[PDB]
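First the structure, in the form of structure tokens, and then the observations on it.
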2 protein chains.
Amino acid sequence: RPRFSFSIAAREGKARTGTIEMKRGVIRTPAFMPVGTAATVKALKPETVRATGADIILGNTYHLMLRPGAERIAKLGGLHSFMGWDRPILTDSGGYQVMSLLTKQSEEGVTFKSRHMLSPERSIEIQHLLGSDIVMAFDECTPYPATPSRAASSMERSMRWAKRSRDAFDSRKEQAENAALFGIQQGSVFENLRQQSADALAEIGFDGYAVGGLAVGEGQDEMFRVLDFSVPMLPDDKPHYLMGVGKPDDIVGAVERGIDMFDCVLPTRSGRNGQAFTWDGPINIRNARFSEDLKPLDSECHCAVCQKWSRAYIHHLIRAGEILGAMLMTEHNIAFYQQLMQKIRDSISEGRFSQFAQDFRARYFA
Amino acid sequence: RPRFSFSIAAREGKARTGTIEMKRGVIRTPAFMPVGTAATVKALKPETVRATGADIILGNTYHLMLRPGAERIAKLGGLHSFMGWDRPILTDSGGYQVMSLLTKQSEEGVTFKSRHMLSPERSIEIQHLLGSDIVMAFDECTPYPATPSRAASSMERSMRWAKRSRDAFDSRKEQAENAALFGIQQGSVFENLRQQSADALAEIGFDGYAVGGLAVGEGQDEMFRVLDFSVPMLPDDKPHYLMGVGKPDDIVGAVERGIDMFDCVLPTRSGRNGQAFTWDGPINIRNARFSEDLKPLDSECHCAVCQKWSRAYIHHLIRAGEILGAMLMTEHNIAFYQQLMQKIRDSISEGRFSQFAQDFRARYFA
Ligand SMILES: [Zn+2]
Ligand SMILES: [Zn+2]
């Protein structure tokens, strides 16, 4: 396999399906990436993550630099060996934490409170030390809402940081030869700024392009409105990654608008909170109505949890605070997401994705 | 397979090795039973529990009657179906909670504070509703220390309760035909009382005999002293079960004294707390000295955890409070216990158990 090759096998409207080939494996698109923030996808062995259908998982520069440390992970042989996942890993750059989990910001980078520093150069270096396959440029996720002036200033800094990220990545031969680098579009909800950002990123040139600055409280209508004009600005022949999205309905609509890659903590995090995804919409397994329900979480789901255990049992586990409850909920939810992505890929391949989206929504929101 | 058949294949001194055949499976003895208090062995799928080598697991009447409820479990098809473990299950009777997790005690039984009641009849009924394979008599675990007078009074009540347990079990045809009933010897640390208890239990007649009233703070020397005279009082041709024991060294010494069955929360509970068992003694994986240790938890252990992950990774997981840390620690510890039991069984079968015990101790306590 090559360092990086994205091939589009089929299209329907703005939707695409295909593959990213990388050294550590093939990624089927549209793709959902389970989030593995602390060098683990919560409550799952890597083999279980793979069994659900995942081709790639997400790590974070910010969290790993704090614990257990980037240099430490490198000394131990890199993130893949450390956690036991041998397939591709995408790492976020820390740019979301620049306004999240305080800080001192400047043109040079960001200092976080022990004191830690991130900059385009340090972020790219950390991602190298982790041995990330898809490296994200170091950016700033503009807060929402933002005024046009502030959104512009923020976006402009991010584009300068994108160029610095590109140069840092390229100067490190082992990284440049074995990993890929994605740029991140900013510009808040403003079409002109999104266009300027896209132009700057395409001029620099990246292996893939993320739509940043969304899933920050704007709501689905606004997010879709921004995607409507933003995705066509990105190079057509490279993957489009919508950061932090999202709920199943968000994913379907984003694919309709040309997005190829997704990640979110929702299936893992909300799973441990009792929320299970089903084709008839989400349920909260903690609800008393499930206490004697012998049916599986979802009637059609092919996952191992739905083959073996009842709603009643999982209800008991989650209510009791049992670790097995988190394990089963998470495996089901991630498997559900992967089944959704598979149905999306198949329907685009067969030229019936529009019908699938309609059918999905009718049942999910019944 | 029969309802119950215990066969002794080989002996060395007081130690025995053999099998218990029951309808749901064969139990190799000496046996370690992982504890599954809330209808789950903590942090493990039943398939993983089986993969470690476990033939049987333990549930508790007290905990399950409170949550999710005994009648509820029966309505849902019984404990085996509920939790997805199809092999034998032994259930404790609630007698330890009679002084543990307040209460109002009388000759009739015990009322626990919502208000719940246990008696020999109700305990046996609950165990029936759960569908337990090995039912424990309802007893009272005498507190330690106890005066001879109080130990005698307590033991005498337990023997009356043992007869009531026998009659309740026998009056329920489906239970009598498909499950087994074990009596529990009491008498604190007093030889004459232990003898009276053994005589009473043998007169009633049970499928197996537990040594109760130990692992209650007495310490290993005293526990071994009591076992020295107590185990030979029990019928030789039936299994001997030491309730609540214990650490690896406790198990080895108890087998040397004629015990066939063990359970304890130690490998599961202490696993989540960071303690890992090794042939060179226990370690606490939280310790900073393990932060960059690439070796597995134990150098010889055949478990899946030791095949795949480093001390360094597990150290990180436990320090970070990650669920996968609990999963990996628990799987290793239970697998370690099962490997210990296998080495015990093989060594007795080969007439070299005395040498094994000596070799085990020399290395474990080096
Ligand atoms: Zn499922
Ligand atoms: Zn191991």
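Following Swiss-Prot, chain A residues are numbered 11-111, 114-125, 131-383, in order.
Cβ atoms are placed via backbone N, Cα and C, with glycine included.
Every protein chain shown contributes to the tally, and the Cβ of A:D102 (active site, proton acceptor) ends up with 30 other Cβ atoms within 10 Å. Feature annotation from Swiss-Prot assigns active site, proton acceptor to A:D102.
What Swiss-Prot records for A:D280 is active site, nucleophile, and it gives sequence analysis as the kind of evidence. According to its DSSP assignment, A:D280 (mutagenesis position) is in a strand.
The substrate binding site feature in Swiss-Prot is assigned to A:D102, A:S103, A:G104, A:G105, A:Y106, A:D156, A:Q203, A:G230. Annotation note: A:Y106 (substrate binding site) sits in a coil segment as assigned by DSSP.
On its own chain, A:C323 (Zn(2+) binding site) has A:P313, A:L314, A:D315, A:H349 as residues at least 6 apart in sequence with a Cβ closer than 8 Å to its own Cβ. Swiss-Prot lists A:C318, A:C320, A:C323, A:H349 with the feature Zn(2+) binding site.
According to Swiss-Prot, the experimentally introduced change A:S103 to A is described as follows: Strongly reduces activity. With a cut-off of 8 Å between CB atoms and residues at least 6 apart in sequence, the same chain places A:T71, A:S140, A:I141, A:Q144, A:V152, A:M153, A:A154, A:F155, A:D156, A:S182, A:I201 near A:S103 (mutagenesis position), listed in sequence order.
Experimental mutagenesis is annotated in Swiss-Prot for A:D156 to A, with the remark: Abolishes catalytic activity. DSSP classifies A:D156 (mutagenesis position) as coil under the three-state reduction.
One mutagenesis experiment named in Swiss-Prot is A:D280 to N, and its note says Abolishes catalytic activity. Its Cβ taken as reference, A:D280 (mutagenesis position) is surrounded by 23 other Cβ atoms within 10 Å in the chains shown.
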Rounded to an integer, what is the Cα-Cα distance in Å between A:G104 (substrate binding site) and A:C318 (Zn(2+) binding site)? 35
Integer Å value for the Cα distance linking A:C318 (Zn(2+) binding site) with A:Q203 (substrate binding site) is 37
Near ligand 1, meaning Cβ under 6 Å from any of its atoms: which of the recorded positions A:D102, A:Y106, A:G230, A:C318, A:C323 fit that description? A:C318, A:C323
Cβ-based neighbourhood (8 Å from the centroid) of the substrate site, residues A:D102, A:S103, A:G104, A:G105, A:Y106, A:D156, A:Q203, A:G230 excluded: A:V108, A:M153, A:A154, A:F155, A:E157, A:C158, A:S175, A:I201, A:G229, A:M260
Please state whether DSSP places A:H349 (Zn(2+) binding site) in a helix, a strand or coil. helix
Neighbour tally for A:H349 (Zn(2+) binding site), based on other Cβ positions within 10 Å of its Cβ: 27
